[PDB]
Each structure stands twice: as C-alpha cells, then as structure tokens.
Amino acid sequence: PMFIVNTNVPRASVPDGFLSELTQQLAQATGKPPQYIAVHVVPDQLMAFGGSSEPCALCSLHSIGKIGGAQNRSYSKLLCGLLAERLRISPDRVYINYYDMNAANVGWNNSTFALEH
Amino acid sequence: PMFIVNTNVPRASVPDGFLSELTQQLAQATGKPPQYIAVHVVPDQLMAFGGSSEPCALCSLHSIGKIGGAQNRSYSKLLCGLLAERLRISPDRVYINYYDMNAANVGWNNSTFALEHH
Amino acid sequence: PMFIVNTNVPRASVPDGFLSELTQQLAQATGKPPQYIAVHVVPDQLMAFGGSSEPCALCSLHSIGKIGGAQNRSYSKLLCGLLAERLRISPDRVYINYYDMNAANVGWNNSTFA
Ligand SMILES: *[C@@H](c1ccccn1)c1ccc2cccnc2c1O
Ligand SMILES: *[C@@H](c1ccccn1)c1ccc2cccnc2c1O
Ligand SMILES: *[C@@H](c1ccccn1)c1ccc2cccnc2c1O
C-alpha cells in the first residue's frame, strides 16, 4: 500500500511524527505489515478546492486488494480524521482517489508482484 | 472533478488568478458546481518531453462520469488552450491523463460517494 | 509513454544526463520513438518506505498499450536498475505503478489519441 497527500498546508505545519503515524495507521487499517507501507507528503502546494485557497488536500491510496465500498469509507474516515487533527484540514476539503492495483501492474525490487506466469 | 498540472514553467510565470480561472472553466465544462472542483498546479518541475526541456506539462483530470471519447477531446481543447494562453506551453508538449473514477473509489468528507449500500 | 519518479534523494544527487538516459531507455523498452517519451523527476520529497526514510522512490509509467505481465517485469528491472545505479536507491524500496491507458483517455495537442 502507498499513500500520497498533496496539500497547500505549509511544511512547518506538518507535525513531528506525521509520516510514522500514517504508516502505522495504514498498516492497521489494511491489515498489512508496516514493512510494505509507503507514505509521501507534499506540503506548500499551489492548489484550490471549490475555488478557495483555504487548507485542502488531494490524496491517493494504491493497494493490491483491500479496496472497495465499505473498506474505502473506513479509509476515508481514518485519513480525513488524521488530516483534520494533524494538518487542520476540513474533511470536506479533501479528495482521496483509491486504486485497486492488479499485482501485475505494481513494480518492486526489479520485478512485479505477478510471479505466477 | 480534480485537475492537476505538473510543468517546468517557473512559478513566477503562473498567472495570479490561474487557479480561479481553471476552477471556473472546469465548472462550466463539466457541468458541475465550482464547489466540487479541485485544481492543483505544480511549477518549476524537472521534466523532459521528447528529450527536450522546453516548456511542457503532464496533467490529469479525475471525474466521476463525464469521461469519454468526445468529451475528452473537448476537455483537451479547453485545457491545452488555457495552458498555451496562460503558461505559454505548446499543446503538442502536453499530456493529459483522463480517469473515470467510480464513486466508491473517491473519498471525501470522512466517507466516499458510494452512499447507497453497506 | 510517460514516467514519473518521486524520491527523497536530494536534487544535487541527480546526475547530469538522468532524464535523457530515462528517455532513451524507455524509448528502447517500449519501442516508441523518443519524441513520444515524457519523463519527470521529483527530488527532495518527504517520504517513508516501511517506516524508514532511507532513499526510496514512488514511480509511475503510463503507456497506451505495451503494458502487461512480462513487459512490466522487464520495465521494473530496467527502471530499478537505473534508480539504483544513478540515484543509489535500493530496488526493494521502489514502487512503480503501471497504467495501460486507453487512447481515448490520453489528451495531447488539443485532442486525444483516439
Ligand atoms: C501496497 C501497494 C499497492 C500498490 C502499489 C504500492 N503498494 C502493497 C505493497 C506490497 C504488497 C505485497 C504483496 C501483496 N500486496 C501488497 C500491497 O498491497
Ligand atoms: C469530481 C472528482 C472526481 C474524482 C475525484 C475527484 N473529483 C467530482 C467530485 C464530486 C462529485 C460528487 C458527485 C458526483 N460527481 C462528482 C465528481 O465528478
Ligand atoms: C506514451 C503515453 C501513454 C499514456 C500517457 C502518456 N504517454 C504514448 C504517447 C503517445 C502515443 C501515441 C500513440 C500510441 N501510443 C502512444 C503512447 O504509448
């Protein structure tokens, strides 16, 4: 699993511990070992939501499996909660694109996760 | 709808009201209220297009529906037009990836846009 | 084809020639003319991989076709090879998302490739 957050919130406002909290919470949420989890935070972005330059975020979560209706609503509650508490971004100014990646379409360590054929 | 532009054009070359213009134009183009539209511009990027570092852009438009052959051609004419006029990027050095997102796969406001089933 | 690499490796550590080597190797690997190839490198990123902030990379390759099981394994060997040699990133700290794009969903020059 990998989570990316792009935000107009200033770098200075990103608290110590943020990447590690994302990593651990996502491991728990996805039921996957933390060794697998990648996180990427991009502050100071030139972006608008609803035409307003108030704090907002555009995010993505890629996962091989564990993507779907109820699971995604749970990820959204978790991730919006963290963005609100840690970056002071209103949940209704966040978009998260979820991608259910096929194992054959994810590269890692000189190969992919399709090892069967 | 959300539109992202990554470009090697300098931050100083990005017009002041550029984000607002994109928001309004995309609202009109998508038929959606501006309150839904998100825009994101990333200048000063290290990029090459065709092996050259002349001004270029790599973009994406995500939308739940309203994505398809004819519509995408219309989006491309609109968005390339804006990038050329405002950022002075030639249309043949722009790529735009279009994504038709399922409502269940777009998160917003503590949930997603799949509110119908459990 | 277009390739994006986001990494926490410092800008100064990106060698002269890197974008051009990526362009050339991707042209060769995808079979597409180098005039098509777009490459984008984003250094100095705030990232963690497995909870650690040692060098890592999150990448994507979008292509109209030329995406598939064996082809993607070959792209991964090629691209991880380059990231290891040029940016000193361990291949096991790299993820690459592959996208097989429909030509109608790729805009260019005021239109699409459909
Ligand atoms: C998460 C992930 C999904 C897509 C792109 C990057 N990361 C992830 C990472 C590693 C494995 C290994 C085996 C099975 N599943 C995953 C996975 O979902
Ligand atoms: C645009 C959009 C699509 C995908 C990801 C982010 N933004 C968008 C936003 C909100 C709604 C709500 C209801 C129906 N459609 C959309 C929509 O296309
Ligand atoms: C590579 C590509 C794929 C998706 C998005 C951006 N670039 C690429 C570029 C142009 C053409 C034209 C005709 C056929 N195929 C491609 C292509 O794979």
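Chain C uses Swiss-Prot numbers throughout; the residues present, in order, are 2-115.
Every residue, even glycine, has its Cβ placed from backbone N, Cα and C.
What Swiss-Prot lists as active site, proton acceptor is C:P2, and the listing cites similarity to another entry. Sequence-distant contacts (6 or more apart, same chain, Cβ under 8 Å) of C:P2 (active site, proton acceptor) comprise C:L27, C:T31, C:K33, C:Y37, C:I38, C:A39, C:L62, C:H63, C:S64, C:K67.
Feature annotation from Swiss-Prot assigns substrate binding site to C:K33, C:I65, C:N98; the stated evidence is experimental evidence. For C:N98 (substrate binding site), applying a Cβ distance below 8 Å and a minimum sequence separation of six or more within one chain yields C:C60, C:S61, C:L62.
With a cut-off of 8 Å between CB atoms and residues at least 6 apart in sequence, the same chain places nothing near C:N111 (mutagenesis position). Here Swiss-Prot notes a mutagenesis experiment, C:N111 to C, with the remark: Causes formation of interchain disulfide bonds with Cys-81 from another subunit.
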Most crowded position, judged by CB atoms within 10 A, among C:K33, C:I65 as binding-site residues: C:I65
Annotated substrate contacts C:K33, C:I65, C:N98, maximal Cα-Cα distance (Å, integer): 19
Chain B contacts among the recorded positions C:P2, C:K33, C:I65, C:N98 (Cβ under 8 Å): none
For C:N111 (mutagenesis position): DSSP state (helix, strand, coil): coil
